[PDB]
Structures are given as structure tokens and as C-alpha cells.
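Working notes, structure below.
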Amino acid sequence: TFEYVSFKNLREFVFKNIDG
Amino acid sequence: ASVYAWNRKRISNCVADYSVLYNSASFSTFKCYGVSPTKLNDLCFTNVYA
Amino acid sequence: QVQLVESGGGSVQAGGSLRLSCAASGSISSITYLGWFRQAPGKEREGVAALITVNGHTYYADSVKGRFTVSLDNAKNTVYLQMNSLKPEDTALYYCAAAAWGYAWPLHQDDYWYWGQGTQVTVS
């Protein structure tokens, strides 16, 4: 029910699921 | 749509103005339950299926 | 929570003029719709005049079309009903009703309205 449009590189990420 | 096939369409991630609905000059039996239609535009809620 | 006081009735001859009123008191900004009713002796109470308070749109029945006018006075907090070109089929009890849920043309008795006490209008 959603849509979005966005070595040498290090694509770091951190994910959190709190309060819904 | 049809009444054997009134699909539960999901219109999402946009905005719907309702002030042009009162100035549409065509409404016959415009019925709002629960909340008044005056306070429909400013405050919204989830599950906006149509 | 909304109290309606109506006046302006009386007896007038055919072709004359009258001007009903219906003052509102209580939750005024929640009221979105004022409709005028009419109940003849031996007939069901039907819808005659209609007025959206927010929009200013007027809706009239086919038997009163071209003769009847409804107006809103927000300063005096009173809706009006001017009677022009009267005929002796208009001898009835008139009622003013208020709605805080929206507008519905045609008027229906079974909906939720704030009902007044009624005014006698007698024409002959």
C-alpha cells in the first residue's frame, strides 16, 4: 500500500521498527 | 462501477480537497456520518478506501 | 442542543405576502442546513424550501417554484422565508428544521432534524 521513487561506495543502513 | 463489482480501490499518498464538493452545485443526498462535513477537510483519519 | 423559535405567521388573502422567520440558538456553527417544511390538513408533511448555510445554495419544490425565496441572516441568526404570490393551497402548518450533518434534497421527515413548534399560515 505504498510507492516511492529514489570498494568505492559503502552503502551503510540501519533499520528500526518502533511505535509502529 | 457496478454493484456486483464495486472494487475496494486504494487511492493513497496524495491529497483530496473537499471544498469543491460543497461548491459542486450538484449534490442531492450528501450524507456524512459520525463527523460533521465542516470538520472533514482539516482533520483526517486512516483507511481512506473508496 | 439547538433551539428554534419561529414566528411571522398570520392570515392574509390570496395574492398577498407573508414573511416567516426561524431564529436559532445553541451550537450555531455546527448547523449546516436549514429546511422549511409544510403540512397541509389531509396531506403528508413535505419539503418546500431548502438552504445550505455554508454554501448559500437554495433549493425549492416544484409547486413553489418561481414564487418562494429563502434567505439567511447570520447577524440576526435567523433564516427567513418570504411568501410571494400566494394561492389558497398554501393553508398549512409550516415548520423550520435545522441539520448538523449536511444537506439532503429532497427533504425527508425520517431524517434527524431539530424541530420547532410550528406556525399556522392561513390563506383564502
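All residue numbers given for chain B refer to Swiss-Prot; the residues shown span 348-397 in order.
Structure determined by electron microscopy, 3.3 Å.
Cβ coordinates are placed from backbone N, Cα and C, and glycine is handled just like the others.
These come from Swiss-Prot:
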type	residues	note
VARIANT	B:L368 to I	In strain: Omicron/XBB.1.5, Omicron/EG.5.1
VARIANT	B:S371 to L	In strain: Omicron/BA.1
VARIANT	B:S371 to F	In strain: Omicron/BA.2, Omicron/BA.2.12.1, Omicron/BA.2.75, Omicron/BA.4, Omicron/BA.5, Omicron/BQ.1.1, Omicron/XBB.1.5, Omicron/EG.5.1
VARIANT	B:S373 to P	In strain: Omicron/BA.1, Omicron/BA.2, Omicron/BA.2.12.1, Omicron/BA.2.75, Omicron/BA.4, Omicron/BA.5, Omicron/BQ.1.1, Omicron/XBB.1.5, Omicron/EG.5.1
VARIANT	B:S375 to F	In strain: Omicron/BA.1, Omicron/BA.2, Omicron/BA.2.12.1, Omicron/BA.2.75, Omicron/BA.4, Omicron/BA.5, Omicron/BQ.1.1, Omicron/XBB.1.5, Omicron/EG.5.1
VARIANT	B:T376 to A	In strain: Omicron/BA.2, Omicron/BA.2.12.1, Omicron/BA.4, Omicron/BA.5, Omicron/BQ.1.1, Omicron/XBB.1.5, Omicron/EG.5.1
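Within 10 Å of the Cβ of B:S373 (variant position) there are 7 other Cβ atoms, across all protein chains. In sequence order, B:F374, B:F377 constitute the residues six or more apart from B:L368 (variant position) in its chain with CB-CB distances below 8 Å. Those variant positions from the list B:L368, B:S371, B:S373, B:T376 that have a Cβ under 8 Å from chain C Cβ atoms: B:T376.
Mapped onto three states, the DSSP output places B:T376 (variant position) in strand.
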